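Student: I'd like to ask some things about the structure below.
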Amino acid sequence: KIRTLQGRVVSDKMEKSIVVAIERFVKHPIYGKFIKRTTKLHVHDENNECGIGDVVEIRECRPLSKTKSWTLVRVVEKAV
Amino acid sequence: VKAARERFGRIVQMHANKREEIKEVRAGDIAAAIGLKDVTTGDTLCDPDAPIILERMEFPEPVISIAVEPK
Amino acid sequence: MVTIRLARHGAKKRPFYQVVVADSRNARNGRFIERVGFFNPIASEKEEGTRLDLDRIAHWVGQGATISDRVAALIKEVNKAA
Amino acid sequence: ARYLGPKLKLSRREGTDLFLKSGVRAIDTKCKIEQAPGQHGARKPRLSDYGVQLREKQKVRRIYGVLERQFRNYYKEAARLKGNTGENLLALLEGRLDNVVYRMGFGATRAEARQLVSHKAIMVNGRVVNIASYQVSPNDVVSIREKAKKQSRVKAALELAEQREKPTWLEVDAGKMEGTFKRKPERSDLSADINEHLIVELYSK
Amino acid sequence: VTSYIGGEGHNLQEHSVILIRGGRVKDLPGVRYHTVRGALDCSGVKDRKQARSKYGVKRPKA
Amino acid sequence: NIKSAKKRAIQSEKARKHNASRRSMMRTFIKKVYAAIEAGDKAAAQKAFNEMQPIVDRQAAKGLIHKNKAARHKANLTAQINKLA
RNA sequence: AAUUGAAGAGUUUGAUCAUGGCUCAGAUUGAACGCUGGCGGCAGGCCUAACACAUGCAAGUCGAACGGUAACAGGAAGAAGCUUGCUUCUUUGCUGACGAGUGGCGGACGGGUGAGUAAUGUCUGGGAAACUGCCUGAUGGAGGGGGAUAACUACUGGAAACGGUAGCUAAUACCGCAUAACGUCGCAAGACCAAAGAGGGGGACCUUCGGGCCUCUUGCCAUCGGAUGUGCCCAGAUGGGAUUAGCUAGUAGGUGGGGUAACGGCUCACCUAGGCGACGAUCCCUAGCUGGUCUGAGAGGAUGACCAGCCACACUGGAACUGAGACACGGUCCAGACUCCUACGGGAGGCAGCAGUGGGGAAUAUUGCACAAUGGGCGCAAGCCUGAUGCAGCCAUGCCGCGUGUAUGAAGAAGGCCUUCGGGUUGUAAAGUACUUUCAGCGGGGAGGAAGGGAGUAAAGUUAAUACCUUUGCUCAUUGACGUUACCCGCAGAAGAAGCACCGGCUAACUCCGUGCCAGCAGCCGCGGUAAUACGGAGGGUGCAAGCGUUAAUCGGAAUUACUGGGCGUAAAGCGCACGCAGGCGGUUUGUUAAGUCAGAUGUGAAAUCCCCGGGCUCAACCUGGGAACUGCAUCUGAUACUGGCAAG
Ligand SMILES: [Mg+2]
Ligand SMILES: [Mg+2]
Ligand SMILES: [Mg+2]
Ligand SMILES: [Mg+2]
Ligand SMILES: [Mg+2]
Ligand SMILES: [Mg+2]
Ligand SMILES: [Mg+2]
Ligand SMILES: [Mg+2]
Ligand SMILES: [Mg+2]
Ligand SMILES: [Mg+2]
Ligand SMILES: [Mg+2]
Ligand SMILES: [Mg+2]
Ligand SMILES: [Mg+2]
Ligand SMILES: [Mg+2]
Ligand SMILES: [Mg+2]
Ligand SMILES: [Mg+2]
Ligand SMILES: [Mg+2]
Ligand SMILES: [Mg+2]
Ligand SMILES: [Mg+2]
Ligand SMILES: [Mg+2]
């Protein structure tokens, strides 16, 4: 298997360099509520294969630039 | 004369032109004991088992007095 | 190199070495890779006195580990000669 | 470390004989037991919960001749150990070598027995033991050293000892002056006007 | 800061060296410290017998 | 400072000077190869390339350059000497 | 078996209830101060100035890499004063060894410190693009040449630190050449890369009779593995502030060169116009992090000394060189601040190594011993080095033991104190009389921490060999700083050894006397203006005890920041009121999903600590065996009610 992660796009124009947001629900350390948690990663996709709105699958990888260590693998949903 | 004991450590004899170090100091000799805590002038340093106060010379007692303020 | 040696863990005048493998360069009671027994130069002729995980010693001795002269003597005295 | 002060007075405060003068006659009196532990001893001070709570644990301490810090530790240990912390306090307390030596009758008073333990005048299982607080296990055998086997003290000591109500969890002799802590004493076979929950709750607040 | 000088009688004056202890006086507002008798230039209380540890008075030669 | 392992200082100076002239020279051959690359003179490139290979390779063994640098140099220079030459 | 444990009280009022602050009882401390002070065991000891530093010590070591002789010894290319085989001069590097020099390995370890660092670190968990001395498994190499140089020598400069010219020499120093794959580059064809010798012994055979030659032990080159170490990447967690809301040009990405051990804006040119931020960027302030420590019933709060892991720093700022490793605590260069030496031209240095001084401070130690043990550096080894370490010195700073006696002793002495003058109390306390001798003291004896190394001798271990060399038995001498060790046995004599706080309520413990809103006390309420249990003394008492108080400090009590676990009509508290973005929350049915949630499994969660059961020091503290624990993170695989997503209502 392949340690991977879903998450939608955001920010388009960067030239084979899409950035992906990864929500996650987590319990609050003291008070117990589960709260949202965005996590923005600088992803690489050779030949701009996607764009804003897209729920995308990614995996961790070799360094490609400053804050950019994740490649594009699949895509799921796109249009608006 | 203070009812406190002291522990000898380093010892020096001023030797014309060199502070030579010594480990022992016999009777009939003079020297300076380094590091002794609360020893003022006129005090007797004796054996703790065979304790004695010695005569202690005299303290000339001043003849001139003056007020000083720290500028 | 890695080595098997004694780390002093007793108490003043009542030592208790710990046989343990480590990078020679670390401190004696410092960073170690793995413990492999103990040697209690006291205990008298009681219930225990020494203990050597000889398999693990031998294991490490296999990857080019070396033996501290005092540990060597200890191994060559826990027998394993017949 | 030891107390050292006038011993009957202590008993006089507690309003009981704590056998600090087990010695011989009287069993108290020729003391004026109670009615004046001081100049104002002759009064009826109604004392608070905290007072009796104190007085009671204070009682136990004087009986065995154990001081606060060590006694605290005895309580803390007693606490940790499984079972009614109240009673197994007394267990450690009773298992003290010096106590055992008195309980076996090798010494007239608990204080006397202590002096004995101190003077290397007692051995346990073959081994000599100096310290009064040596914790005695079951099947251990406390015996008097030959060097000082039955001299004046210990004679009279074993003598009036046997004329006292006697133990159960250990068996004495008198010929070889040796005995065996046969087993730990149970709470049933030791008591009187001595409670615990008082002295237990005291160290718990 | 201002500091109390408990005990009966004292030396202490303009250039004395002393030791401040902390501790207020519910009678002198703004006085929030005590002087520690018997440390440095501050002599102990004269002839005091009960509670000499405070007031820095050495045991009267038994 | 007054610890005879100061001879260490004087030794490493000798060392720098040694490493100095060699590593100087090595570089000046790697310079030569690119000279062709820039000039366009396709022959001169292999001429010098094949001239520097022994230097660079040796220097890796001598341990004043250590392995993959020697690798990388001739590696990507190959990748350049025949990209038009 | 194994984190199984939760107390309240005082104080607002004439009194009451509630509210609410303040205060107290507990535990803890790297403490200090005051009074007092016997021992021992284990432990702790500059928390402030990361302030400056005299002096000594803290890194050396190999002659088995090389030329070598200055000293030390023996032997002397061999000799006197004659003291004829005992000497001390003069010569000889012969041998032991060894000053200085080349070389090698180490100096990047060990030890110190907490300045810097709010994330260039740290903790947990993952990851791919890397190098890695010594130790190691494996395959082959180990050919043949060459140019130099310290030392040294002759002149010559300095006060010194340092040297300056000229000439000569050795090597495992250095550089070609040959050799060249399972190595590097390459699609391949092919190109191309290394190194070193040194010792112990020895039959013949041979010899310039130095050795060659044989053998054995080491060392050198190369490559692929291993082991250990390190570099690099991502995610979540890791203080306070919005009276800091905007930040950002190598900024964010791409391409191509260059670069490093390695991935990468690490760098450079060009091109896109991005990148970060209210899920707190930016900017300020404080801070080394964790294991853990203290408190707490827990959840929490507080904290990061001692031990161990990790990071950073080495007078200050900056920089590289050497090297496997450093941008180097006791290295180099440059600048600074400062100090020191000078024969005035010039030189030298950085205790946050150990000890120690000055200074700051309420406050923190000896300019000690030994490498004997453990462990590190070099060495074949012996050995040498080792202020790591093992010990000792100092301080009640703490924890734990023990002692400072034990029994007996009355019309209950005297003295003091109270008293209604009958007495009562101190008080079995004292004295006296029996008794004991721990610990101190004096004398004897005496474990254990020592396992090893050195000679010898016996073993198809070798090899041409009964040599040399390796292993192991056995044998004989021998290796401790602590050290007058622990511990044991003798000997004398109760002998050397009790204080501190408190006694109005909370709060365990009461009177007289002095004093008279004075002198003073006081944590809180409040005592004192003539019978003060509250001030000061005394007698008596209570509590702790070699300590006791006081102060400083954290948690508790405090459900008084309330997640657990609180409140807002009048006690502090509903915005004057509506509309509304972001966010939080969301009726009812089916299917699906499987993020949250749940279940199981595997790695993991360093050791020490805590806890359980044991074991070892006479006990305990302390030390130790094994477990439980580490309530966590990650991954794979499952479960589908609830939550969330998607589809149709
Ligand atoms: Mg004690
Ligand atoms: Mg280099
Ligand atoms: Mg030499
Ligand atoms: Mg700081
Ligand atoms: Mg070649
Ligand atoms: Mg590129
Ligand atoms: Mg490139
Ligand atoms: Mg709380
Ligand atoms: Mg610096
Ligand atoms: Mg230094
Ligand atoms: Mg009387
Ligand atoms: Mg009372
Ligand atoms: Mg009055
Ligand atoms: Mg009073
Ligand atoms: Mg609370
Ligand atoms: Mg409230
Ligand atoms: Mg109001
Ligand atoms: Mg309203
Ligand atoms: Mg659903
Ligand atoms: Mg643990």
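Following Swiss-Prot, chain A residues are numbered 4-83, in order.
Yeah, the Cβs are placed from backbone N, Cα and C, and that goes for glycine too.
Below, the features straight out of Swiss-Prot:
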- A:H31 to P: In neamine-resistant mutant nea301 (VARIANT)
- A:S68 to F: Prevents 30S subunit assembly at 42 degrees Celsius (VARIANT)
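Thinking about packing and proximity, how do these listed features fit into the structure?
Tutor: Cβ neighbours of A:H31 (variant position) (same chain, under 8 Å, six or more residues apart in sequence): A:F37, A:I38. Under the DSSP three-state reduction, A:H31 (variant position) is assigned to coil, being neither helix nor strand.
Listed in sequence order, A:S20, A:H45 are the same-chain residues six or more apart from A:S68 (variant position) with CB atoms under 8 A from its CB.
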